[PDB]
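Accompanying notes for the structure given below.
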Protein chains: 4
Amino acid sequence: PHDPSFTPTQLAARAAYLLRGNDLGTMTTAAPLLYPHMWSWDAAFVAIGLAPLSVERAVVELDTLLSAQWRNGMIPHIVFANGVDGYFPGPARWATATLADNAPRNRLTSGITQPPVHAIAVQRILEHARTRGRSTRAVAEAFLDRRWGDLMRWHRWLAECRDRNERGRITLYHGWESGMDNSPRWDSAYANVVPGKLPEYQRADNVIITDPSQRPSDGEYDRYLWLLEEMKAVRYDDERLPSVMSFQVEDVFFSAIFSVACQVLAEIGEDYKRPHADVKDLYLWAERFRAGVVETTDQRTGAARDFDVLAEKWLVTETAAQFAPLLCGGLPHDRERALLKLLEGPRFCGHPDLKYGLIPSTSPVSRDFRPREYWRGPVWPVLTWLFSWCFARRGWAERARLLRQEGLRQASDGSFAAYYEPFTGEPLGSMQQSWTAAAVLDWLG
Amino acid sequence: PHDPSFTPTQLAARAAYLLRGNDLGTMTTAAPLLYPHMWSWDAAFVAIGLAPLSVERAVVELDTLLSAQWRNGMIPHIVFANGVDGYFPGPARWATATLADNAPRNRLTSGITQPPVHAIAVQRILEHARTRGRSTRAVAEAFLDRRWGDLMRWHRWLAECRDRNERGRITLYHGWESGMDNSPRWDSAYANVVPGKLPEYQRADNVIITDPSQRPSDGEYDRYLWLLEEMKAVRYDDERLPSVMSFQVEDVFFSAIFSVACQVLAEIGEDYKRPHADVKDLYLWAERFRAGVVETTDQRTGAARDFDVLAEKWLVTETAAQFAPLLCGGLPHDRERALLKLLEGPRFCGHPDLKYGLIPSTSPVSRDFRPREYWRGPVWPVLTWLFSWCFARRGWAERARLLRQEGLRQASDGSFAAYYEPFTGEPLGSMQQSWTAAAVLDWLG
Amino acid sequence: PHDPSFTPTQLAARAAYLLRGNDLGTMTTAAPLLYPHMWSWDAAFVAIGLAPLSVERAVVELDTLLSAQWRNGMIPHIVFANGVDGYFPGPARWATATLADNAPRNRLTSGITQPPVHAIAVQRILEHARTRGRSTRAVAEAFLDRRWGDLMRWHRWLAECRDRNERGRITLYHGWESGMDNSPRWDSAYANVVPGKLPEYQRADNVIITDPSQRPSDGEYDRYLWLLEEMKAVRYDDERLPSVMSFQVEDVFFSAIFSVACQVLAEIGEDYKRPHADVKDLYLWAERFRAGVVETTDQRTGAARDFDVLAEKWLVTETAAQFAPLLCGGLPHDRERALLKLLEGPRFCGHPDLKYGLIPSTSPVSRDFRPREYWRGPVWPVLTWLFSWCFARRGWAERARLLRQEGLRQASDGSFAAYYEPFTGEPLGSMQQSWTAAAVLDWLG
Amino acid sequence: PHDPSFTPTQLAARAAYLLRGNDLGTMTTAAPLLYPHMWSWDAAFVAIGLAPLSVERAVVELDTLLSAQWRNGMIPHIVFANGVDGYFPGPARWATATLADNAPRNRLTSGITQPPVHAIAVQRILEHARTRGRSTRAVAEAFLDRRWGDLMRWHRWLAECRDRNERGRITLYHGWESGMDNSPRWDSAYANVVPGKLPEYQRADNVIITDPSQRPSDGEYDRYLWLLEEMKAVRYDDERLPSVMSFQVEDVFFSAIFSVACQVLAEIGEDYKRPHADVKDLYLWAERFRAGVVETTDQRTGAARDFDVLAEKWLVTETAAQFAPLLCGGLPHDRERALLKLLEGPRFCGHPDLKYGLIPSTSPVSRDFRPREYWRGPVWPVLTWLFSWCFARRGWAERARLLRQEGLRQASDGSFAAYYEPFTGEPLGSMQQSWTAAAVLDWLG
Ligand SMILES: O=C(O)CO[C@H]1O[C@H](CO)[C@@H](O)[C@H](O)[C@H]1O
Ligand SMILES: O=C(O)CO[C@H]1O[C@H](CO)[C@@H](O)[C@H](O)[C@H]1O
Ligand SMILES: O=C(O)CO[C@H]1O[C@H](CO)[C@@H](O)[C@H](O)[C@H]1O
Ligand SMILES: O=C(O)CO[C@H]1O[C@H](CO)[C@@H](O)[C@H](O)[C@H]1O
């Protein structure tokens, strides 16, 4: 009644209880109702949240994700659970098992990718394992032995097939690959997707999630599905995709994450005596994509811009993706101070109506802002976690601590919502979201 | 390495993670390997540990236990899980489904009982539910509606069938019913059990638990099983059991718990407008068994004694059961001060070699003390929990806090062992014990 | 900014910082400017707050107060700091140094008393000292050797001089002695106090606290000061006050505190082998004042009433003092359930407009309620602490816990105010009150 | 008894209690009896410890130190408390009031300096103040207005007067200025200090700390005091010290601190709009001293070496000062990995006999190691704090965390010692050291 918040220990217990409840055996669902399968970057966050509970089970999560890796290195964004339906588009719609020569054997997966946060999860598992003694270190190190080459092939497929022109930015062929499906970032690119006649479909996500204010519209999923048809018509061939996709964007946030991931993976490889050629490639990619992120930035504010490859125009929007350069580094001193000022000022974390000092997914003063609508305004604990972890790595200890502290306060209701209304703090969307429990577990220490 | 202990939040998360991992769906195993079924007083502790995580699931645990209640009110001490084997004596050995007219339908259970801590679990669920708002209160109150009469019938069967002469003490027909199977308390009663030819058996608990120093011997399980044959030969008939059992003891610790349970259940019934006749009976039983506990006590020390009904002699041993009167109250002032002095002095919590200020199951200076052997010396977190909760209820706030604090320190290794070596703090016995996680969760708040 | 409150460690640090900043050397001021001297029941709370910081300095605080005890055993309610002004009425107005034959020789004091919480402070000092090792235990035990006789003389003075008819209630000759100067409890008794020729004066208290809504009015002060003239005219002679005092009330809250204090001090004397005749006297007084409190109570609700000795009339008001019987026990079971229901319902802690689940000094629905006016409504952390500590001693562990939780949450702003607006939570009166810091330190542990 | 340590809240409270008890009013003593005056780098730590208690009082502590700054910008290492004795050498021995033209007019000080951690204290004060609201921010900002020029003059004095050749390292004329009086770093430099006619004296430091194994020897003090005679003979003239001083060493640890401090103060001047020419100077010095530190380093391990200016020889010793480059950055990637390996391995933090995972002041395997002797081996919480804070600024969040965790665990005894025996954990030297309390308060948050 008077205080619906949970104590830190009650909150940690409930978060761990949620993670174990979402565990199907070898994979954790992204969320029981809305997302009853394994999602790629949710799984990396899940592995971080499991690392304080069981290094063995955190490793199993990544082991299961990488068993679904495509022949060519791509980590698909969904690994479908054995016979679980409920979700759409499902494996039948994707048809990767019969169409894609690179699809894995005895996993059903999607045909698209998602951001490479996995090296970060590996670092956190390693750091936990080193606090727990010899046998737990053995587990983490045996994992590195098993999966280092798979991780390299993941990073190499991004660097060679989604940055074909060595521009230092990752090209996406669907907004789902950004992790921020309905972000204002992609409105103008989706606006140029004109679909033909697409096979008949019954939407599945809105049956469970009632409120249309906290879900995407019906015109969105028509184009969302047309892109799937385009990929199918070329059997998900990497060499043919540029010739046919009606959606081709360089995602600057995805690219900054990849830069950071490369640097983290490189330092792991140094510490664990991995092949020198692998470490050298990872440092080369880290620097290339740092450079590719900085090339997009506004000269006065430092704001990073996405790039629409088909239209050949910078996508200028006011979302949290503008702060990509803060994650990977590389901006000139003055331009970075300018970007921190934007982050902390009234267009983002300093907006006077915000309940928490946290980063809204879209600026409240932007014309595209919708306080309830996924990535068009709400605050996402997973973004708070990622910014706070990257800020700590830049040496911004106090900024990272402020994000953690406000993130823990917002999460203390124990809804483990995927996102929160930025003004009222109302939990929104799916409750029971695995990666919000994971963020809380990693924060609480 | 330097500090193998977990922080309070890490420990709470791991405890909740263990409880959810031990959940079969509607019941929680007492321990994954050694005890893969539902045990009666473990389940009550499990429900307490679940109450901070999910009032709904805490209620389900007790709902599942009471669906196995016998026609006559007895709560059996094991509810066997659907088809899980591994344990012995199993349902085949017990044969209650075909022999006992009172056995439940579509549960497999044992034919013996275990201490009535369930009202305490109900209180803790109620107290949690009242902090969580209207819908969670509705769940707890709907449970009371469903199960109040079952709880009354539980208490009434103890009061009328295991205290047939209204002496205010519970008679047991097997040491397993005490919850402290191999306690020195029962050595002289087991010594008078001479068995015939008992059906051939292969012990199951020692296959998983290697060390014979932390398990009971082979002569113990021969008599343990002979008693089972005696109960079978009279189809578990309550009226016939006194005529035939070779083991009949009044358990003073069990009786003190029942007294406390009656008082707790009575106060619940007052608060939730249960029938007046039920509340009045519960207060009558609380006072009868308080009186029955006090009648056993040594006039100088207050130590409570068990009673061997067949031998007609007070069982004088130096175990933690001597402190039964401290739980239920009723001793004269001076005699209670004397008993607290014994509890805190060098024969128990004040012994100079103890690692924690906690109650050893048997006094280290006793001839029967074995530092590694179950209830013959080790410290059990479940006993710490129960003494600390009962002490708080007597108003001994500081004593209760000291027990909690030392219990949390001992448990901070995260083994969730059932018992610990009293001198070195080594975790012993089964790890992953549900009710040790439960105690930690309730303590941490 | 986004959350003004402090973490538990920051709060504990700031409480300790305040307590040391108010330390004049051997005494601690009740508040820096408003109350720049030693108050008697504040000093007990101060000693409780110092015990986790320094047992040696906690003992010093009580040594200093007891060095000011009158020759007849009275502990006076103010011990003035040498050569400190800024509080009225000061030493010159009281004129005890010149008029009172029983006043101390090396100290300047007031000529009235205050509630006997001192034994509770001695119990907290002893409980802290027992956890800290041998040299610290010796410090606490030497304090007992040195001051047990003084504590007995304090309790004996109250029992014989302020309960001359052995009614088991404490008579007060000034509302200041209740600790609740402007409580509605005293309104009708004050209306019968007619000041005669009262020598001129200027308040100093409302030059520091200038908001007129937070302190008593001029008219109330004229009566407060006139009572001093009546005492001074008989030179503070115990034997003459009944014949001359225009204010004579039996204070049931003070009486319940005394009952508890006697029982606490008796238990200490048993533990530390004090003379048996003293322990016997203390247990006798504990019971006598318990019965005297219960004798006052409403037959339906259990509410305790003060008694106007001059008017020979029960004083019926709706203040926190009604709950006196919950502190000391003694009510029939049914009427204590009713009384608890009154405490927890809409007239007190369950009032729907309260910011915290705490006890307002006057019921929000009483005609006498004033949300800002001292003891006429505001929430006082000192009352919270006493209720929570005494509840825990009754065995009401969850009730005590909830009051402690809500008190920490209210106190988390770090103002250390003496009282708070019950609806908005605004801190009122003087900031930096030592006994609020002390409550916070004891709660946080 | 069973666990001597304190909870985080009890520890925080006791740290704050100590800091306020050492407060003389406008300055805080370094330790009650041993160091009963204001030491310069202790005072910076004191200001860090006060910032979560009172921004106003933290600012006062730095105001008091800066009011004692010399006319040429030097911050002297002792500001003597008015009319306080018990420390030698006191104001009369130093004779700065009479001999030093640059000494302050309203203050008595020493005639040597100490490391410039002051800018780090200003950053912590500002970070605290930004979380506390408008009036508190104004207090911190007014401090900046009032003292920025003084801080610049401090940094400028070091950069121009103690690095006259622009080598980017700070020359010291007394081992006391390093903060590490008896470090093995200075042994060979001290062996070349020959006292002439040295006026008689009695130590006061080893009358308080009487165990001869914890303080420097008589022979060391004769050299310490003779250096004072050489300074006094040239009236503390910066321009003459190079010609007369028998002790002239470049201190690489002091130099790294200065590099960090310059960078911190530059960042503050940018945030708070200080003159651009000042920010430019600070960034220039930051880089110059970073390069001067790196120039000293071992080509294989990265270890930094001090330089004996008179002997023109690198000083190779195995102390914590070797790790100077980790504070300020600048090493090539490979050699910093080597240096981190040295810090974490068996020669320092990974030595198998260490009670805590902390940095001993001298390596346990060095011939110079002495487990009790001041800076020749003991673990100093001040070093832990500086390393952990600077590590976090490098982005090594887990390394910084581990040092903070081990430092809290060592400090949890509440002794607030300045240094600890590396193997047993025994607190050494003076208890009640303010800057250990300050580190604990900052760590606990
Ligand atoms: O891809 C989709 O169909 C839906 O995507 C949403 O759910 C995923 C699982 O939680 C997240 O991985 C995404 O970030 C989020 O936007
Ligand atoms: O009954 C048995 O066969 C074995 O009994 C042991 O295991 C049970 C499950 O943990 C506990 O309920 C008992 O207290 C404990 O003694
Ligand atoms: O006695 C007075 O003159 C003023 O009294 C107030 O201040 C005292 C010091 O905090 C408290 O002890 C009282 O309870 C409170 O009513
Ligand atoms: O300078 C001195 O005479 C004595 O020096 C010691 O005491 C100081 C105060 O704590 C510290 O600042 C030094 O680091 C430490 O070495």
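Here chain C follows Swiss-Prot, giving residues 2-446 in order.
Just so it is clear, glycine is given a Cβ too, placed from its N, Cα and C backbone atoms.
Swiss-Prot lists C:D182 with the feature active site, proton donor, giving a curator's inference as the kind of evidence. The secondary structure of C:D182 (mutagenesis position), as reduced to three states from DSSP, is coil rather than helix or strand. Listed in sequence order, the residues of the same chain lying 6 or more apart from C:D182 (mutagenesis position) and placing their CB within less than 8 Å of its CB are C:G176, C:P217, C:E221, C:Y225, C:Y375, C:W376.
What Swiss-Prot records for C:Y36, C:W40, C:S41, C:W42, C:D43, C:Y88, C:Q115, C:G180, C:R216, C:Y375, C:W376, C:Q434 is substrate binding site, and it gives experimental evidence as the kind of evidence. Under the DSSP three-state reduction, C:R216 (substrate binding site) is assigned to coil, being neither helix nor strand. Annotation for C:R216 (substrate binding site): spatial neighbours C:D206, C:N207, C:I210, C:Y375, C:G430, criterion Cβ-Cβ under 8 Å with sequence separation of six or more.
Take the CB of C:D43 (mutagenesis position) and look out to 10 A: across all protein chains shown you find 30 other CB atoms. The mutagenesis experiment C:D43 to A is recorded by Swiss-Prot, whose note states: Loss of catalytic activity.
Experimental mutagenesis is annotated in Swiss-Prot for C:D182 to A, with the remark: Loss of catalytic activity.
Considering only the residues assigned to substrate binding, C:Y36, C:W40, C:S41, C:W42, C:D43, C:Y88, C:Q115, C:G180, C:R216, C:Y375, C:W376, C:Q434, the longest pairwise Cα distance works out to 20 Å.
Fewest other C-beta atoms within 10 Å: among the binding-site residues C:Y36, C:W376, that description fits C:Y36. Rounded to the nearest whole angstrom, the C-alpha distance between C:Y36 (substrate binding site) and C:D43 (mutagenesis position) is 10. The sparsest Cβ neighbourhood within 10 Å, among the listed binding-site residues (C:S41, C:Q115), is found at C:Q115. C:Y36 (substrate binding site) falls within a strand when secondary structure is assigned with DSSP. Taken residue by residue with DSSP, C:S41 (substrate binding site) is part of a helix. With a cut-off of 6 Å between Cβ and the nearest atom of ligand 3, the recorded positions C:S41, C:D43, C:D182, C:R216 reduce to C:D43, C:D182. Taking the Cα atom of each, C:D43 (mutagenesis position) and C:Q115 (substrate binding site) are about 10 angstrom apart.
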